[PDB]
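See below for the structure under consideration.
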Amino acid sequence: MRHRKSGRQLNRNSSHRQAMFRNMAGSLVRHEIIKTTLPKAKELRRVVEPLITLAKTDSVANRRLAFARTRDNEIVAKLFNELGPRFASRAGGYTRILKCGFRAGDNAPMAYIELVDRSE
Amino acid sequence: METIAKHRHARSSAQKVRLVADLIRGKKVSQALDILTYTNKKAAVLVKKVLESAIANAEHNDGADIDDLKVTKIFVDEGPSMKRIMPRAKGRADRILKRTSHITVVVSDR
Amino acid sequence: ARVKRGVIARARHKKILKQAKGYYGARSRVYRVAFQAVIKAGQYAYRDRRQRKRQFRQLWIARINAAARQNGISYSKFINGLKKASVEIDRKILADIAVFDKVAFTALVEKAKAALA
Amino acid sequence: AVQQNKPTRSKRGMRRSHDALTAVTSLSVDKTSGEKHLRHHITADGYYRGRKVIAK
RNA sequence: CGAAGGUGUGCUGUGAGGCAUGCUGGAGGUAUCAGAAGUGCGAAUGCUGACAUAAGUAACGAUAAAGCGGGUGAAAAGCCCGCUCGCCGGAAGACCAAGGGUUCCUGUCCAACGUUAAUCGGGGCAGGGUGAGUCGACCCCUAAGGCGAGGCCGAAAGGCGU
RNA sequence: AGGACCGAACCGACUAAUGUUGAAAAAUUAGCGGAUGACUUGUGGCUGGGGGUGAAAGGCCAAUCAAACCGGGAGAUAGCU
RNA sequence: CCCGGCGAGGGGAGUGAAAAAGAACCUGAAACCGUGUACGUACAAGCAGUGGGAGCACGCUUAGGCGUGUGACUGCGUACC
RNA sequence: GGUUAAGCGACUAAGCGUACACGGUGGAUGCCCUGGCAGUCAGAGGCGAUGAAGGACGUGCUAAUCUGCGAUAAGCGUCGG
Ligand SMILES: [Mg+2]
């Protein structure tokens, strides 16, 4: 009954959870701005920030391991080149969450999530 | 002087709208509008629209004093209902009820 | 000729509801319960029209017994002395005197005591 | 399981005492535009902590 | 200058009731005396219509699965576009018969419907759309079978049958 | 060659669970038997109620059957409620 | 004319004897659902009434202990066909 | 006047109950009928192969319906009011 346990269920099984985490993380790293629910972004952090930390070091093995996630060559290409130097001098906290109210369709807690600076 | 505005045959249950009407009964309009616009209910949006219509009615048809304007009487009355048939198991039919509501807001400076 | 009962029945229902205005919930709103409530209230009123005399007699006798007991005599001895003294004061006036006029009840009590001997 | 007697309106309204909604009182006050917004939330135009957060 | 009716008050009678009046109502009602009832409701698991109850509870209809950016739109988890993830793929694909009878396309809208949002739709309104010597139907013929002049039988109706 | 075997389409429902105001006025899921024949299916026709049909349960005859449905006798009758 | 979504709906002005006649349109009761006023209720048990009854608010009256509205408590009281 | 101790103690209604006033769904009651029911006085007591009763389809400046009519198609010719 959840004693020192982590990992939300999101009303999905492991395969769907992993797939939609992967799609969400790819969309975020592509766009640098995503609006979604609070738990979804909170669980996104634990996938994207380690991905950024892995991308901080550029190597063929590191690039292959990164490609094992997000299943996208363009996503990895954007990594190790753009977000690497930007977050090279940053130790964690690459993403931040800004609440923006609730949806009008299902009344779900909405929040924007973005990077630190976004170069904008 | 008293200003009266209302919405008739609104597609919402009387109890649901009454649950929101009691939140702004007797409160200041300036804060009542803020409460209505930040309440996560469809009936809240409906009563916000009715209150805005009443507020506009209290300036285009009335003289002045919008700041001290205060809501006095608010009540929701059940309206005509629609009879629909919802099929059920074993060939049984249940007459389902869709309830409409009349939302009336009474506002005056005093 | 066809006769419509929509006026006489309505008048009777209004009269019945008037007779049972304000008991509780459906009893003051539903005719089918209002009629039974009216009948029960009438029966209770008929019974209490006789019960009230007994209750007031009990109150008067309790007060008279208390008043005699402050004077140092029981109710039975007080009544025996009053009867032996040819005194025919009803217990309502006796209780009123005892409540309001102390000296009058004292005088009654020594007269009863003297009549006892 | 089904009822044996009809509950009164007193029971219905007596059950609904705890069903009353709660109303916010002190949402927030913006330090730049001075508009009401939810606590730890951005405003309508994406303002939080004075600086723009959404850039439209 | 206010009829019936409705809604309150007061008075009155052993009672079914009666009288007066406030308000609404806005046009018929009717004294006394006689006569005729479709003449008096609380029940009949009575019938019709309306409204409570459970209760704002279950449920929202196969555990194949959604997410992101942009656009219309007052409002987008559900509409459109693009990127992904997943499913069927001797089907959840395509073409027909039977049946349905315009559900097909376009423009327009959310009165009612879709078990929610709705701008969407097999929803409402208007317009358009179906081109055959070679397709099918039609037509020639025929089985099972149906009708059946004359004929036989049977009260009639009618049955069988060339 | 088999009224042969295993086993798909197809036919049927023997076992267990769910359901019992359900998705369904008998279904779904996991299993099951037959599966070239006494097989199944499409189309059209025939057998009409004291009758039809029936590898026979007195089963079915339009979600019903120890005598279908519709109208009439008929406001049948009820010593019953 | 205004709000509202170039809706629905509402409020003004006006016609209208009347819009408390607005197309859901004559008169508009009850069951049912609300708002405000007055009273009581968070230590009290049951066909929820009846008799007594302090108290609380208003009209009286120009005092005169009156009436209306509620009923702290108390004796009795286990619906109708 | 203050400190301490004891006793008494309403003013609170999240909601509810009672009476009143104001409202909503609800469409009974009151009034009315180019609608029915039963009779009286008279006619007619049948239509049709010279194509009946009854229907389909078309007919307007017509998108639909009712009614009339039938490619001469909400109709035409003659004679009367
Ligand atoms: Mg009442």
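From the backbone N, Cα and C atoms, a Cβ is placed for every residue, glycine too.
In sequence order, no residues are near B:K90 (L-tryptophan binding site), counting only same-chain partners six or more apart with C-beta under 8 A. Mapped onto three states, the DSSP output places B:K90 (L-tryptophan binding site) in helix. Residues or ranges marked as L-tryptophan binding site by Swiss-Prot: B:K90.
Quoted from Swiss-Prot, the note on the mutagenesis of B:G91 to A, D or S is: Abolishes translation elongation arrest of SecM.
Per Swiss-Prot, mutagenesis B:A93 to S, T or V is noted as: Abolishes translation elongation arrest of SecM. Sequence-distant neighbours of B:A93 (mutagenesis position) (same chain, six or more apart, CB under 8 Å from its CB) are B:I85, B:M86, B:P87, listed in sequence order.
Among the natural variants that Swiss-Prot reports, B:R8 to C is described with the note: In strain: SK1048; decreases translational rate, tRNA binding and subunit association at 44 degrees Celsius; does not alter 23S rRNA or uL4 interactions; not erythromycin resistant. DSSP assigns B:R8 (variant position) to a strand segment in the three-state reduction.
The distance from the Cα of B:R8 (variant position) to the Cα of B:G91 (mutagenesis position) comes to 36 Å. Long-range Cβ proximity for B:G91 (mutagenesis position), meaning a same-chain Cβ under 8 A and a gap of 6 or more residues, is found for none.
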